[PDB]
Amino acid sequence: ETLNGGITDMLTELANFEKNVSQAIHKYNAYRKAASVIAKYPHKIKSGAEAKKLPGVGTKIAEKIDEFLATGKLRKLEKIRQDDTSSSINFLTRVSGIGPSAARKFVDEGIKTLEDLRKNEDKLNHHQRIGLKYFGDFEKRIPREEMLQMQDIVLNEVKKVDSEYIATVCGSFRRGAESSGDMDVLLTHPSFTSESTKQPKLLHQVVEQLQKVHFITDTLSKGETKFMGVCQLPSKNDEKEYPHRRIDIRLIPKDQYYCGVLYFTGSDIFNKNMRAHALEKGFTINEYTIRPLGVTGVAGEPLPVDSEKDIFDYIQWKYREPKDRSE
DNA sequence: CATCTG
DNA sequence: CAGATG
Ligand code: NA
Ligand code: NA
């Protein structure tokens, strides 16, 4: 956790790089298990050889750990931190819609900057365009004070369109959090479940309203169950308009809301712990259900949940307010 | 994993 | 349809 930090750090720098610049998934994947094991590792890695002793730790990494331990640096890391190419890739990637893949193409075409991009707005697609247009806004966290205001609009509109809708804003917002990166809504309806053959309108009607009133400004991707867009809190009395924010809305069969709701709410750590506890309790959980674990190895049959309560109940545990869902 | 692009 | 992105 702090005993082998540099190591684990350089290891991650390297890994990332393989994957983003080179195309080196194998290698990339290599650096990663390496950082992971050394991570769990209990002592002070004092040399390569000590390290090598670890699974996932080959001669190559070992070599690196040496130079690093030997000198506060690593030539490779040194070289890579300069290379404008590598940098451009790291940068372009920040644009929403531009992945590494794209980042590679663009660079080879000489587009390495924000300006480069605007100039070539033509080579970018819709997402990518939007993503370039709100680059600033997009990196700006979202303060609860706005989140509450956002949440308020969304729920009220959902309600209007159908009294029977059930919306929930998950994420850290849900666990208390002072700010957040984007708004995530879970949506369901009675008339929508496991079996129930579709009802696309279910998502689309809401989306529509949200744009009706102007809350939603752009569409990143609209599917029949997942919406990826942009919204904005109406600028009050002109002087201070709000940054554009990412927002997503997803339709879920009512018969599997809570697990999802539970699930999305995190944190990753709270999940796992519960997940692992579920297991003890003779259960299983995943993003959509909770199944009674047979003994034959495994077994299924989705246990029936009407709230986040039912879930906990099942694994016989303490209902935790979302705030305490930390770890 | 679901959506897009081409 | 593969392949890319979130
Ligand atoms: Na990106
Ligand atoms: Na292939």
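Residue numbering for chain A follows Swiss-Prot, covering 9-335 in order.
Structure determined by X-ray crystallography, 2.9 Å.
From the backbone N, Cα and C atoms, a Cβ is placed for every residue, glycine too.
Using a 10 Å Cβ-Cβ cutoff, A:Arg149 (dGTP binding site) registers 13 neighbours. For A:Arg149, A:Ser180, A:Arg183, A:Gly189, A:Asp190, A:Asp192, the entry in Swiss-Prot reads dGTP binding site, with the evidence type experimental evidence.
The DSSP secondary structure for A:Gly189 (dGTP binding site) is coil. Annotation comment: Swiss-Prot describes A:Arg149, A:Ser180, A:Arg183, A:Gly189, A:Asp190 as dATP binding site.
In three-state terms derived from DSSP, A:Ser180 (dGTP binding site) belongs to neither a helical nor a strand segment and is classed as coil. Proximity of A:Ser180 (dGTP binding site) to non-local residues of its own chain (separation of 6 or more, Cβ distance below 8 Å) is seen for A:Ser188, A:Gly274, A:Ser275, given in sequence order. Residues or ranges marked as dCTP binding site by Swiss-Prot on the basis of experimental evidence: A:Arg149, A:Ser180, A:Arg183, A:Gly189, A:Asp190.
If you look up Swiss-Prot, you'll see A:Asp190, A:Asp192 marked as Mg(2+) 1 binding site, on the strength of experimental evidence.
Here Swiss-Prot notes a mutagenesis experiment, A:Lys35 to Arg, with the remark: No effect on 5'-dRP lyase activity. There are 16 other CB atoms within 10 A of the CB of A:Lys35 (mutagenesis position), with all protein chains counted.
Quoted from Swiss-Prot, the note on mutagenesis experiment A:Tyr39 to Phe is: No effect on 5'-dRP lyase activity. The Cβ of A:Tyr39 (mutagenesis position) lies under 8 Å from the Cβ of A:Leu19, A:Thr20, A:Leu22, A:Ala23, A:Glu26, A:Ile69, each of which sits 6+ residues away along the same chain. A:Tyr39 (mutagenesis position) falls within a helical segment according to DSSP.
According to Swiss-Prot, the experimentally introduced change A:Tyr39 to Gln is described as follows: Abolishes DNA polymerase and 5'-dRP lyase activity.
Recorded in Swiss-Prot as a mutagenesis result, A:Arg83 to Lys carries the remark: Slight effect. Abolishes methylation by PRMT6 and impairs the polymerase activity; when associated with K-152. Taking the Cβ of A:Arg83 (mutagenesis position) as reference, residues of its chain lying under 8 Å away and at least six apart in sequence are, in sequence order, A:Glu75.
Taking the Cβ of A:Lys84 (mutagenesis position) as reference, residues of its chain lying under 8 Å away and at least six apart in sequence are, in sequence order, A:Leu22, A:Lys72. Record note (Swiss-Prot), mutagenesis A:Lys84 to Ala: No effect on structure shown by circular dichroism. No effect on ssDNA binding. The unchanged residue is displayed.
Recorded in Swiss-Prot as a mutagenesis result, A:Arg152 to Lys carries the remark: Slight effect. Abolishes methylation by PRMT6 and impairs the polymerase activity; when associated with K-83. DSSP classifies A:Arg152 (mutagenesis position) as helix under the three-state reduction. Sequence-distant contacts of A:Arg152 (mutagenesis position), defined by Cβ-Cβ distance under 8 angstroms and a gap of at least six in the same chain, are A:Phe181, A:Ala185, A:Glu186, A:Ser187, A:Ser188.
Within the set A:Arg149, A:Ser180, A:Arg183, A:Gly189, A:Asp190 that the record links to dATP, no two Cα atoms are more than 16 Å apart, and one pair reaches that distance. Cβ neighbour count for A:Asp190 (dGTP binding site) (all protein chains, 10 Å cutoff from its Cβ): 16. Residue environment of A:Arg183 (dGTP binding site) contains 18 other Cβ atoms, counted within 10 Å of its Cβ in all protein chains. Counting only same-chain residues at least 6 apart in sequence, those with a Cβ under 8 Å from the Cβ of A:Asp192 (dGTP binding site) are A:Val177, A:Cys178, A:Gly179, A:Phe181, A:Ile255, A:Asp256, A:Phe272.
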